[PDB]
Amino acid sequence: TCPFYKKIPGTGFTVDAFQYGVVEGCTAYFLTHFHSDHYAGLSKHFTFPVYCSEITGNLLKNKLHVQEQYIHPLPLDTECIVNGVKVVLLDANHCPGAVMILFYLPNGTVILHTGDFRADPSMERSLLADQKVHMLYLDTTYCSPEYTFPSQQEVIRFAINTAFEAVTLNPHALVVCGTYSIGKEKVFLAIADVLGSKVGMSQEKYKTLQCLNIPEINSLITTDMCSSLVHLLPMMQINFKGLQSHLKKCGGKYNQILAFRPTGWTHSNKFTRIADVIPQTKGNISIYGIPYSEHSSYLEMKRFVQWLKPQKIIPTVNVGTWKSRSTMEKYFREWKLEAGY
Ligand code: NI
């Protein structure tokens, strides 16, 4: 049964609610982005209207085979009427095709659902500037002050410089990058660009990347592993065993692996600067864990919410424990008292 924080009152709408069968009263199912916790339940057998971005639509059609007749893509930054209700989709600064949704309810209330997002000051100059929001359904993944991490630009800077240095010292080194979902594509694209290489990958990951509307993509990626000195592998293989096994397959072309594991936040953030990060090393294999986040830091979240000044907040992450829900409510009340709304 569909939980309350996935229902939009005063409408026939749900958000990211595909794992509960037919939801009573739902005339339109919104999908914020193509991550499995959110799409859980869709397939070629689905027969209700799905509303989403163009990119998310490409992935539904090609990767899950949803029929064309049930896919409704909407452009961003554009006022659209759906089942007689005005909606707008906004870029969420999460993974490719991810959106936030603004709903303009027939009674006058305005609701923002963030989906998954990484708050940014540029959002303060979207169509959000122009009117008041009564309810915010908020991505609270990192809603606690311990959750600190650097900008995406600093993380990419560290990775480019690390890879370029290593391969210039040893032209026979291979770079490997872990992946398990869409998002974070800048990590492997930036490293391959500086090395003058295409990125090599499986047929299945190549198919996924072809759905993303990335400019000039055919110039950037390939299924021919032999021509490439940046390879992608499933995240589960990014360990000493998996990487040894991969180096064997390359036919004595390479004699060293340097690998990157993009994670979310980890506790080594509480002591160490991005500059000071060191790898795990066994022999000719080194593994770097780098904190490339596609969710708001606590400081970014707080800045956005204090700017938006919503009348009510409904968290969508960490909602399963009393302690979690209580903690998040305390922070919302500080932020409100500090800013005066
Ligand atoms: Ni996500």
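Throughout, chain A uses Swiss-Prot numbering, with the displayed residues spanning 700-1040 in order.
We read in the header that X-ray crystallography, 1.6 Å was used to get this structure.
Using the three backbone atoms N, Cα and C, a Cβ is placed for every residue, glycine included.
The following features are taken from Swiss-Prot:
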- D838 to N: Impaired nuclear focus formation, reduced interaction with PIAS and increased sensitivity to cisplatin (MUTAGEN)
- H994 to A: Impaired nuclear focus formation, reduced interaction with PIAS and increased sensitivity to cisplatin (MUTAGEN)
I need the CA-to-CA distance for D838 (mutagenesis position) versus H994 (mutagenesis position), whole Å please.
8
In the chain carrying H994 (mutagenesis position), residues 6 or more apart in sequence that have Cβ under 8 angstroms from it
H793, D815, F816, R817, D838, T840, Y841, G963
For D838 (mutagenesis position), the number of other Cβ atoms found within 10 Å of its own Cβ:
23
Could you check what DSSP calls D838 (mutagenesis position) once collapsed to helix, strand or coil?
coil
